[PDB]
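Novice: So that we are looking at the same thing, I have put the structure below in structure tokens.
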Amino acid sequence: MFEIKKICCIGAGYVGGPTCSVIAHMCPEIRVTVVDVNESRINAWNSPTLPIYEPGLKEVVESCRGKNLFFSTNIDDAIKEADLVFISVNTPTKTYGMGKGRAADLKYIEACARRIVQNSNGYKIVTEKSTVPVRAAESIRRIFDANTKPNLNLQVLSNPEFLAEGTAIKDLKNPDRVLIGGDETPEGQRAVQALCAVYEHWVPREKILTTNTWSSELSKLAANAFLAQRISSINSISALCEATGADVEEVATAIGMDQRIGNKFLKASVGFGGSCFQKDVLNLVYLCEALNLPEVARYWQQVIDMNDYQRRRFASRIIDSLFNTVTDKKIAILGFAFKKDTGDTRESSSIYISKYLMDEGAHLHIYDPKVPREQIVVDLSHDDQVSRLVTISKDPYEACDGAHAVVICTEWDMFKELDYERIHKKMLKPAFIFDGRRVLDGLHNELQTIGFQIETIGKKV
Amino acid sequence: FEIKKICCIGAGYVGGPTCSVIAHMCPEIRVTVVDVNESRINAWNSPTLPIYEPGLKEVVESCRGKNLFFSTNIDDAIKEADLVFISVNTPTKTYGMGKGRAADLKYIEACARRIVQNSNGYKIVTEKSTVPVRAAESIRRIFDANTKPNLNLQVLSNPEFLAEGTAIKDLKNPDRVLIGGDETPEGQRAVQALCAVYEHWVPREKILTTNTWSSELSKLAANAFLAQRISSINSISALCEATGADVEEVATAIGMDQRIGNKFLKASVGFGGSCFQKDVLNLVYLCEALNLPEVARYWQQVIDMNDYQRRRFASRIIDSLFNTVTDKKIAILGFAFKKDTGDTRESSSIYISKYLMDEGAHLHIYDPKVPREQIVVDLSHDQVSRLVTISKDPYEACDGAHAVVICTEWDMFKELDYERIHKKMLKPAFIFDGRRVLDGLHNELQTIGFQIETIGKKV
Amino acid sequence: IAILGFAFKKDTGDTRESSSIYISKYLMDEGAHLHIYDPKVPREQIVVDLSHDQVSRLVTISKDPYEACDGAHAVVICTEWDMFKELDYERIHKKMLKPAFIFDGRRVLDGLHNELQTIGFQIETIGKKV
Ligand SMILES: [Cl-]
Ligand SMILES: [Cl-]
Ligand SMILES: [Cl-]
């Protein structure tokens, strides 16, 4: 029945922006308007240089920007005209109050819901695109009901993202699945098929999944938690490997060849990072506590504790190997991003490893090929201590000059290609390499005969 | 170096089927399966085999007499062998340090001492059974301590991965073959020797070589990762019942993520079997012994969540029946730990029943495949006599019952005449679906008059 | 398993709160076949100190030390008897199962370690790294 002709997206983040640009690119007949209260982002989207970098995004936008793709600060008007309204604002973790540091703050979502109902009349479909806590759509439905008007029929849907930061465009153009949640009612089912129809322009019907609203909200959280659990599980095994003589990469491979388990996300590390994994797992844990499910809450909490353990354990090995004193010792930190090929440092294991070593009074020389200098200084403050202990190196070799140890915290490919023959000559002895990402796997016998003592995650010393 | 004669110690469901298959794909190799129990051997030489596996009878009959032999003459079979499979089961300790969690290596130790006594020259000794880590070190130590001139015993790890029920198919086309050996010149030779045997019918891409400790550890972790998947989706199921979400919907959405996959994501009253809990508990103990308490309590969560899932399910029944079940008739449908088997080992039905028995319920149990006497055994320590009745058919069990409890996903339960059952059930009549087998039938059952509750669905 | 010495200290028949009792009892909880020898302690006293059935299956009482080490996996010394130091350990080793262990709980074989090792024993004792 109802066809969606005009689409409004509230929020030009790395979620709402690319998703709608892709929609506009594969649905030339639909007018998609991306809006945001931040005047900074909108003008950037209208620039030859976009505010976020994704491969193939630059092409997608420019193909449509002006025809059926628009970026504006005019939020009110884009809502009035829209058949479908995407809510795509971030839900930051609460920094105070009931649920501090775990629970999601719904303030931006609540504001958007109140902003929508005020600026809209008639029939409109309201779909939450951002990662939200469960029963959030109940909150949106309740605001609409409390603020009803004659001839106002607002439908609330859930359609969460599943795009990996780095392969956004590919993930959107060829998704594993599209998830849509809606009320188990006639009105809701029509609204679902309206959105369902939009994605059918370029997504096969086999790969479009429809659930109720709560199943959809919960699926996004659980999916990220399952992923995080996989990493923490192989990481726990890594510690058991160091104690037995077993090897975690060998074990991971053997496990991953079981089709029922698969071989993705089984690479042990110093610990997972990113703006989603810990945040969503912690949000899940809080949710369970609030719903009197303490057994479930502490089940998933183990994913976080294990990741904290992995990091602390790694730092302690360094300190122990350096005779439990690191005071005034030069230490090279190679790699600061939470994963390779990005400048994002959010929840990076590099931050914590560094901070542990700073609490020992180490002289850290940090190098990262992509991460901006000012970001590192910010991520290590609350100040004075950063001034005393942290030096930021322009090149890897400048950082390993007179160092006691080389610590690799990000799996950058370039670190593998270093002249370790050169590095060793100007390191203090005994010289240590701690590989927290298994990037120097296969080079061990080389490095040892050069004179390095080399230790890594999931391999007995 | 080529392997010509193979001796396997232990004719269990591990060594038996594995060696019969090897003989079928390696006509040049003389495979001799031995066991100290004369009972087992004659069964293997009989038209009726001691264990049932699809296509096993065929594979065996192809080789039995030509290059496949079952004998009680262990000493001679060891003497002749280039490769010796140790394939005896390693039972959980029932007392002492590590009771109820740690593996007992007594049968493995006996085999190791028996080998070295009856062997000379070069031999490869391979552990086939699920063993605790560093077990091969124990075997190596017996060999080293009991050495002879010109004795070169090589120790390998080659664990099984066959699901009891489709063994032969799993063997003919395995996901991977795992071989662990010492990282030494002599050790690598023994590995490539065994590697060569499997190359007769297994592509080299699906043969993985690791050191001995990685191999032992991989078998435990693999089962644990699997068990964790079930416990994770089960934990989600409890969160679904509290939110209005539905666990079958969520499982589907998760499973479509290629990085996660959609296998082992079906919520249940709890997993069972002779491998999952045993291996996870063995893993946890290992971590404790090695001063890894963080890892130990991480994996323990898989067991606690499974225990929680069962207890949670039982409590819902009791609450729904007004927290009194004394002298109430309750039908228990399905006793096996999974559908299409008579195996009751660690079956969730056992615990659910036991919880309900501790409430003084009158349980009428039905299972289409599971033998009557097995149920009586699995429910003892007197209590069984007073409370447990075993029904020949489902309707005999639901005649005058307050509730119908489904604990095994048997396909036949989906097709029952619930109209008939309801008329002779006491009211209010309850159905507790612990396996999601009645998914899609809910609106039907409700209009009949049933209150129906299931795993991972708000009431 | 051979248990050498049952008294709480050497040169007495007193077994009251003897460490031999607990060591033996721990090993009994593992289902071991204990062969216990003590030159002075009366037979009936050992049986009493190891009761509350369990004793019958697992406890054998040797008249001489060598009856206890004949086919044993390990020798455990729980009392600092002077005589244990003077044993023919070359003989003991020949009829022990391998690997053969000596656990010295009283440091009585201090100075004999290199001898016992070259004979073929694995020897462990209180307060010395293995
Ligand atoms: Cl400081
Ligand atoms: Cl024999
Ligand atoms: Cl006992």
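All chain B residue numbers match Swiss-Prot; in order, they span 2-382, 389-466.
How was it done? The header gives X-ray crystallography, 2.7 Å.
Backbone N, Cα and C atoms are what each Cβ position is placed from, and that goes for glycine too.
Pasting the relevant annotations from Swiss-Prot:
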ACT_SITE  B:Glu161  active site, proton donor/acceptor
ACT_SITE  B:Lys220  active site, proton donor/acceptor
ACT_SITE  B:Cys276  active site, nucleophile
BINDING   B:11-16, B:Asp36, B:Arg41, B:89-93, B:130-132, B:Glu165, B:276-279, B:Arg346  NAD(+) binding site
MUTAGEN   B:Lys94 to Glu  Loss of hexamer formation. Causes formation of stable dimers. Strongly reduced affinity for NAD and UDP-glucose, and strongly decreased catalytic efficiency at pH 8.6
MUTAGEN   B:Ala136 to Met  Stabilizes the active conformation of the hexamer. Decreases affinity for UDP-xylose, but not for UDP-glucose. Disrupts hysteresis and cooperativity
MUTAGEN   B:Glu161 to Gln  Abolishes hydrolysis of the covalent intermediate between substrate and the catalytic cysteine residue
MUTAGEN   B:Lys220 to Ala  Loss of enzyme activity
MUTAGEN   B:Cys276 to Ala or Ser  Loss of enzyme activity
Novice: Between B:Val132, B:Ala136, B:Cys276, which of the recorded positions has its C-beta surrounded by the fewest other C-beta atoms within 10 Å?
Specialist: B:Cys276
Novice: Return only the integer: C-alpha distance in Å from B:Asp36 (NAD(+) binding site) to B:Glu161 (mutagenesis position).
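Specialist: Just about 18 Å between their Cα atoms.
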Novice: Kindly assign B:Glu161 (mutagenesis position) to one of the three DSSP-derived states: helix, strand or coil.
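Specialist: Once the DSSP labels are grouped into three classes, B:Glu161 (mutagenesis position) ends up as coil.
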Novice: Between the Cα atoms of B:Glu161 (mutagenesis position) and B:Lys220 (mutagenesis position), find the distance and write it as a whole number of Å.
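Specialist: Roughly 8 Å, rounded to the nearest whole number.
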Novice: Can you tell me how far the Cα of B:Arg346 (NAD(+) binding site) sits from the Cα of B:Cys276 (mutagenesis position), in Å?
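Specialist: Taking the Cα atoms only, B:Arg346 (NAD(+) binding site) lies 9 Å from B:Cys276 (mutagenesis position).
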Novice: Mind telling me which of the recorded positions B:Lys94, B:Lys220, B:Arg346 has the densest Cβ neighbourhood, counting other Cβ atoms within 10 Å?
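Specialist: When each Cβ's neighbours within 10 Å are tallied, B:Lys220 tops the list.
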Novice: Cα within 10 Å of B:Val132 (NAD(+) binding site) is the criterion; apply it to the mutagenesis positions B:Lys94, B:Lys220, B:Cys276 and give the hits in sequence order.
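Specialist: Those near B:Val132 (NAD(+) binding site) - Cα within 10 Å - are B:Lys220, in sequence order.
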Novice: What's the number of neighbouring CB atoms sitting within 10 A of the CB on B:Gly11 (NAD(+) binding site)?
Specialist: 24
Novice: When a 10 Å sphere is centred on the Cβ of B:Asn90 (NAD(+) binding site), how many other Cβ atoms does it contain?
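Specialist: Other Cβ atoms within 10 Å of B:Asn90 (NAD(+) binding site): 16.
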Novice: Find, among the recorded positions listed as B:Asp36, B:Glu161, the one whose Cβ has the highest number of other Cβ atoms within 10 Å in the structure shown.
Specialist: B:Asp36
Novice: Can you tell me the three-state DSSP label for B:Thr93 (NAD(+) binding site)?
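Specialist: Reduced to three states, the DSSP call for B:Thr93 (NAD(+) binding site) is strand.
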Novice: Indicate whether B:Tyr14 (NAD(+) binding site) is helix, strand or coil by DSSP.
Specialist: coil
Novice: If you count CB neighbours within 10 Å, which one among the binding-site residues B:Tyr14, B:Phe277 has the smallest count?
Specialist: B:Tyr14
Novice: Of the mutagenesis positions B:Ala136, B:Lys220, B:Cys276, which one sits closest to B:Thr93 (NAD(+) binding site) when you measure Cα to Cα?
Specialist: B:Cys276
Novice: Rounded to the nearest Å, what's the C-alpha distance separating B:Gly11 (NAD(+) binding site) and B:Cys276 (mutagenesis position)? Just drop the number here, would you?
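Specialist: That separation, Cα to Cα, works out to 18 Å.
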Novice: Taking only the mutagenesis positions B:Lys94, B:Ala136, B:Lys220, B:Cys276, which one has a CA atom nearest to the CA atom of B:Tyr14 (NAD(+) binding site)?
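Specialist: For B:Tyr14 (NAD(+) binding site), the spatially nearest of the mutagenesis positions is B:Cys276.
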Novice: Going by C-alpha distance, which of the mutagenesis positions B:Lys94, B:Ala136, B:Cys276 is nearest to B:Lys220 (mutagenesis position)?
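Specialist: Minimum Cα distance from B:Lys220 (mutagenesis position) across B:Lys94, B:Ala136, B:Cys276 lands on B:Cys276.
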